[PDB]
Amino acid sequence: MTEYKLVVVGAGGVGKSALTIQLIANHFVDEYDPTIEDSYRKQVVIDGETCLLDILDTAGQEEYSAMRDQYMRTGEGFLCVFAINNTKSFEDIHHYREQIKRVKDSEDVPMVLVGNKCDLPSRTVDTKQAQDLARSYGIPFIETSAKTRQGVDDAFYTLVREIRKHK
Amino acid sequence: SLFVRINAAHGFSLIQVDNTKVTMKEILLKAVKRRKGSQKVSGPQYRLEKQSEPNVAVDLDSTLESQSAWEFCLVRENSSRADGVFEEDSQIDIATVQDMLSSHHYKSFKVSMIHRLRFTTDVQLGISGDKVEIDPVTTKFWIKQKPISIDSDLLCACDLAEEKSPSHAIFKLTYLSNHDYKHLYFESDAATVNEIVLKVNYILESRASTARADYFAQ
Ligand SMILES: Nc1nc2c(ncn2[C@@H]2O[C@H](COP(=O)(O)OP(=O)(O)NP(=O)(O)O)[C@@H](O)[C@H]2O)c(=O)[nH]1
Ligand SMILES: [Mg+2]
């Protein structure tokens, strides 16, 4: 039983908690209750291997940024989430990767870029631009919708695969 | 604002509460909706246990103050805490977690400010994620000290300069003052200084753009 420790990071309101619960409880949380920190275990089969997913739902608010140093050392893969309707949540991805590579003191950390809320008609972040970012940082880019469950499973499973390649 | 940790069978949930007057039932309600996504009661009902007292159900109508605790176990009524996977010993203790989560929260400290390395003045030092304020506490034979407010973005460092005994410790506060760096020294008991130094350092690892220039100069 291999255990992968996953961490969902990103700016506030981009849907980190909604994606996590969509993976766990398979339904959409319409309320926006800001996260302090939450952990979830899920058992899943990925590419023929049954895996124990340790999921960490972190805070998008900077008031709780002092927690980031603890959860960034222990985590193995990081799900960097922005919302396609929030341009700065996309720009804030730069800060989140820099902190991850700084705390982990490594240049090659399992990571996946996730553009959430792809169901909305108010897109402001280019898929060319987001794809270009992920290519520049050498990580896969997935678009997701916690409302329609689009690519929710793919986003988490890809990060597990990125963790698995790393070892 | 106050924080409690709810431990469940599949993980932990950190919950923010307004105050200790909140009922344990409301805390239960928030934890279940967070753990399960929905407020739906579902077939199994849930109970809250004080972390120190296993297998015992908390009075849901009691206040959070009644419980002299900040960590609770969320357990289904049909099951036991021992059937879960969480309630781990690798997790950071709750008091430290509350300290990290409360860094931006305003808190004032009575400390002594050192001037010219030979004099002291009793000041009350208000610290928050917004600003650090230095104010006197309680005229022909006394001039009061000019009130000083330092915006958090101007702060560069807050370090423990010296620690001699639990009743004596000195820390240094560096900040940007019109393209020049001023240094402030304060003295208090070791416990008070350690809390202040740690509180500001949490704030510093939340902001940027002037500390890096200070560290580049160093
Ligand atoms: N239309 C739509 N709304 C979404 C989607 N994902 C999340 N939301 C909504 O966006 C809001 C914020 O979601 P939430 O998961 O709480 O965000 P977060 O990133 O966890 N916030 P925080 O960092 O404060 O914890 C909620 O109202 C939620 O319903 C999505 O894919 N589509
Ligand atoms: Mg959240």
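The numbers used for chain B are those of Swiss-Prot, and the residues that appear cover 278-415, 421-500, in sequence.
Every residue gets a Cβ built from N, Cα and C, even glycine.
Swiss-Prot annotations:
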type    : residues    : note
MUTAGEN : B:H287 to A : Does not affect interaction with KRAS
MUTAGEN : B:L291 to D : Decreased interaction with KRAS
MUTAGEN : B:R311 to E : Does not affect interaction with KRAS
MUTAGEN : B:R312 to E : Decreased interaction with KRAS
- prompt: Distance between the CA atoms of B:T415 and B:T421, in Å, given 5 unmodelled residues in between?
  reply: 11
Query: Taking each of the mutagenesis positions B:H287, B:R311 in turn and counting other Cβ atoms within 10 Å of its Cβ, which one has the fewest?
result: B:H287
- request: Look up B:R311 (mutagenesis position) in the DSSP assignment and report helix, strand or coil.
  value: helix
Length of the line joining the Cα atoms of B:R312 (mutagenesis position) and B:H287 (mutagenesis position), in Å: 9
Statement: One should report the C-alpha separation between B:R311 (mutagenesis position) and B:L291 (mutagenesis position), rounded to whole angstrom, as 10
- line: Across every protein chain in view, the count of C-beta atoms other than its own within 10 A of the C-beta of B:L291 (mutagenesis position) is 23
